[PDB]
Amino acid sequence: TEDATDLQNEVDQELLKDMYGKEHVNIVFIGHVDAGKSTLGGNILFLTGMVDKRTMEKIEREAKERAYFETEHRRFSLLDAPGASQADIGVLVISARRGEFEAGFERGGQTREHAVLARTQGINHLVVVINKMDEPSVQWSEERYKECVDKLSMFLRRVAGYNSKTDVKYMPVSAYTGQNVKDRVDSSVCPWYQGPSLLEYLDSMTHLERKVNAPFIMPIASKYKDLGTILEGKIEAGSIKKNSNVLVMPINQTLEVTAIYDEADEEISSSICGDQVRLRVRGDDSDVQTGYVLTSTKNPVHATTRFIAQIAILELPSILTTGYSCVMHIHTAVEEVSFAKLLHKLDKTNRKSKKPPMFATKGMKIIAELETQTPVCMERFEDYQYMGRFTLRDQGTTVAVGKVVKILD
Ligand SMILES: Nc1nc2c(ncn2[C@@H]2O[C@H](COP(=O)(O)OP(=O)(O)NP(=O)(O)O)[C@@H](O)[C@H]2O)c(=O)[nH]1
């Protein structure tokens, strides 16, 4: 009465990375006139293979009156301060050095202005980086750190509403020495800290504003019963609440939510994307099956039967073009998909081709138009990666993998 193992069968050679780009994220550093906002920036760029020492060293000093970096799964465009002009991560940078820290909380202090500046830009999950933990006046003191967090914590809730148990991530770092920015500080220097580096965190946290604000989208992953009807799934976009009306596509059926449960069967009032929920719903669910998608009544997830997509073949068939029949799995979908009116090829530098491939096979990729006999929810991988990431199985055994590039009428 369920479904396991989605596109976790993407367990394939690591040329997944090629077609399947990294995730684009917009991050912005809000800081003081002395925070280390720039040195931290510059340090991340060098530390992350983006730029050399001499370049980094430039930026460090050109702080006197679009860049980006990478991480295993994300590319982080850097925005400024005073759609993809709206940030997904707001990192307030504070200095722990005695004097500077305390300074910003007083009168000339922009710390209150910055907190408000965050709220001004839709940061409802502020990452706070407490910089300068190497400083002689800091020495990585567990108390000086824990003194700053508290102070900031009380503060932020007051001046800008940030509740620090669920709206702000605190993390000690050293932009100058690079300690805790890429690799978690080694226990030698600081024994107490137990979390991840700054980039570790940034490379995996779910709360990305753009995504948290997008229309709700949770691919149904299980039909199993309980009090009544349940529906597990990793929310991929937006948020879901209590007593919230939700759509089921492609069956355009409205349906009200009644209770949310997490990975500890404990009733939570809400949940965002990235979470792995176990929603419980109420209504005519006489047509609700795994592979379908829960979504926003106003801006629902798309669902078509014709669409473009870049495919890449695997095993050893030789099968040709316009009429290949296999299994698609995009999210938790599982639907019939017939190769139709093809278009191009691909070669090394994600090229293309001028001649519509005769066929495809063992060692080849292509941007073909596929048709399904019945609608299936999907989005441009470019827009909602998961929701546009499929694989093709044939009579029991895997054969290809693709990302849907364009959705057709
Ligand atoms: N001890 C120590 N000093 C630091 C550290 N980072 C920066 N500083 C000092 O603080 C000064 C100001 O840093 P800076 O990053 O330029 O501040 P900013 O005003 O936030 N930069 P910008 O305005 O360009 O974003 C630098 O001249 C440097 O000497 C650090 O990690 N440790």
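The numbering of chain A matches Swiss-Prot: 215-279, 308-324, 336-662, in order.
Determined by X-ray crystallography, 3.2 Å, according to the entry header.
Placed from the backbone N, Cα and C atoms, the Cβ positions cover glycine too.
Per Swiss-Prot, GTP binding site is recorded for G245, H246, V247, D248, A249, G250, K251, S252, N384, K385, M386, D387, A428, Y429. Its Cβ taken as reference, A428 (GTP binding site) is surrounded by 28 other Cβ atoms within 10 Å in the chains shown.
According to Swiss-Prot, the mutagenesis experiment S571 to A carries the annotation: Reduced interaction with sup45/eRF1. Using a 10 Å Cβ-Cβ cutoff, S571 (mutagenesis position) registers 9 neighbours. In the three-state DSSP classification, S571 (mutagenesis position) falls within coil.
Here Swiss-Prot notes a mutagenesis experiment, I572 to A, with the remark: Reduced interaction with sup45/eRF1. Within 10 Å of the C-beta of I572 (mutagenesis position) there are 16 other C-beta atoms, taking all protein chains into account.
Looking at Swiss-Prot, you'll find the mutagenesis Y577 to A noted as follows: Reduced interaction with sup45/eRF1. In the three-state DSSP assignment, the secondary structure recorded for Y577 (mutagenesis position) is coil.
Selection of the binding-site residues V247, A249, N384, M386, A428 by a Cβ distance under 6 Å from ligand 1 yields, in sequence order, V247, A249, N384, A428. In the structure shown, the C-beta of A249 has more C-beta neighbours within 10 angstroms than that of any other entry among the binding-site residues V247, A249.
The two recorded residues, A428 (GTP binding site) and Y577 (mutagenesis position), have Cα atoms 55 Å apart.
Around the Cβ of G245 (GTP binding site), the number of neighbouring Cβ atoms within 10 Å comes to 24.
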